[PDB]
Amino acid sequence: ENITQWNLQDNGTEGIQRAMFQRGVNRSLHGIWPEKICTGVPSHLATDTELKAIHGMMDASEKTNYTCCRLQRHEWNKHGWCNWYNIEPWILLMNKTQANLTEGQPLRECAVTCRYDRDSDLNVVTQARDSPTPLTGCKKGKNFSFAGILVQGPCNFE
Ligand SMILES: *[C@@H]1O[C@H](CO)[C@@H](O[C@@H]2O[C@H](CO)[C@@H](O[C@@H]3O[C@H](CO[C@H]4O[C@H](CO)[C@@H](O[C@@H]5O[C@H](CO)[C@@H](O)[C@H](O)[C@@H]5O)[C@H](O)[C@@H]4O)[C@@H](O)[C@H](O[C@@H]4O[C@H](CO[C@H]5O[C@H](CO)[C@@H](O)[C@H](O)[C@@H]5O)[C@@H](O)[C@H](O)[C@@H]4O)[C@@H]3O)[C@H](O)[C@H]2NC(C)=O)[C@H](O)[C@H]1NC(C)=O
Ligand SMILES: *[C@@H]1O[C@H](CO)[C@@H](O[C@@H]2O[C@H](CO)[C@@H](O)[C@H](O)[C@H]2NC(C)=O)[C@H](O)[C@H]1NC(C)=O
Ligand SMILES: *[C@@H]1O[C@H](CO)[C@@H](O[C@@H]2O[C@H](CO)[C@@H](O)[C@H](O)[C@H]2NC(C)=O)[C@H](O)[C@H]1NC(C)=O
Ligand SMILES: *[C@@H]1O[C@H](CO)[C@@H](O)[C@H](O)[C@H]1NC(C)=O
Ligand SMILES: *[C@@H]1O[C@H](CO)[C@@H](O)[C@H](O)[C@H]1NC(C)=O
Ligand SMILES: [Zn+2]
Ligand SMILES: [Zn+2]
């Protein structure tokens, strides 16, 4: 079982969260994490042409104006190659996961990190996953905002 984490838009968070806001993106895939973290030399070096096939995944780096392919390459190198063995299945899963994220809130969306906003008395979700996890930056007893969708608890089922 693989952790599936993604970023959520927020004008209040600098970096990708703000870029996503400006571009009308709500969810941008961060990664699919099996337990094993790749160490050592990748079996194949990912090209920009391969990495751009993950449509909708925005890079976390300003050095590419939040496009491709620093984050994508990093994901292949650190979590990809040693687990999927070939770039093809990995791009297919990554692309299809990002498609489901673009087509609204998934099956299980659980907050990972928040930015508590005093003006709206809300825990704005900056990163979510498909499994519950101890939170960070989330004020106790306050409601959650997953790219505008308001939820009672830390885990959103739509
Ligand atoms: C969660 O995360 C997991 C990773 O940690 C994901 O699992 C991986 O899934 C990918 C597919 O999405 C698998 O990738 C393929 O791997 C085979 C080789 O696998 C063989 O060896 C590994 C170990 O070395 C074993 O894998 C697993 O074993 C456990 C045992 O209990 C079981 O769970 C499964 O059996 C599982 O597979 C196992 O021994 C396995 O047999 C590659 O061959 C794949 O590449 C394909 O083959 C092409 C090369 O030649 C091919 O040419 C023709 C086409 O002309 C093909 O039809 C033939 O197959 C022929 O071989 C490639 O060029 C081409 O890209 C093609 O796709 C592919 O790399 C990977 O094994 C899984 N890894 C693990 C560790 O399980 C899991 O999907 C994730 N799940 C979710 C829900 O997110
Ligand atoms: C990646 O996912 C996209 C969807 O985000 C797939 O795009 C579809 O491609 C077919 C065939 O060209 C079109 O008929 C659909 O209209 C496309 N869908 C959308 C929503 O644009 C794409 O095929 C996927 N595969 C790869 C390898 O990138
Ligand atoms: C991002 O999420 C919002 C909802 O949180 C999407 O929809 C908004 O509301 C109506 C539908 O109820 C849409 O037609 C508007 O475009 C959205 N308005 C605002 C101000 O966000 C929105 O469409 C999603 N973005 C994408 C790319 O699908
Ligand atoms: C987005 O943030 C910038 C910088 O804090 C601010 O100037 C702008 O008014 C913000 N827009 C909204 C809609 O909050
Ligand atoms: C995408 O959505 C469908 C329907 O919710 C689901 O069955 C499928 O497993 C999802 N695909 C991925 C790659 O998460
Ligand atoms: Zn674990
Ligand atoms: Zn990583």
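In order, the residues displayed for chain A correspond to 271-428 in Swiss-Prot numbering, which applies throughout.
Backbone N, Cα and C define each Cβ position, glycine as well.
According to Swiss-Prot, the protein has these features:
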MUTAGEN   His300 to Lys  Complete loss of Erns ribonuclease activity
ACT_SITE  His344  active site, for E(rns) glycoprotein RNase activity
ACT_SITE  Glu345  active site, for E(rns) glycoprotein RNase activity
ACT_SITE  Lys348  active site, for E(rns) glycoprotein RNase activity
ACT_SITE  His349  active site, for E(rns) glycoprotein RNase activity
*Measuring Cα to Cα, how many angstrom lie between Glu345 (active site, for E(rns) glycoprotein RNase activity) and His300 (mutagenesis position)?*
8
*Select one residue from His344, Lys348, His349: among these active-site residues, choose the one with the most other Cβ atoms within 10 Å of its Cβ.*
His349
*asked:* Give me the long-range Cβ neighbours of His300 (mutagenesis position): same chain, 6+ apart, Cβ under 8 Å, in sequence order.
replied: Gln275, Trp276, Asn277, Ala330, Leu341, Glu345, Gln397
*Enumerate in sequence order the recorded positions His300, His344, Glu345, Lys348, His349 whose Cβ-atom distance to ligand 4 is under 6 angstroms.*
none
*asked:* Among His344, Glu345, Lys348, please name the active-site residues whose Cβ is nearer than 6 Å to ligand 7.
replied: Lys348
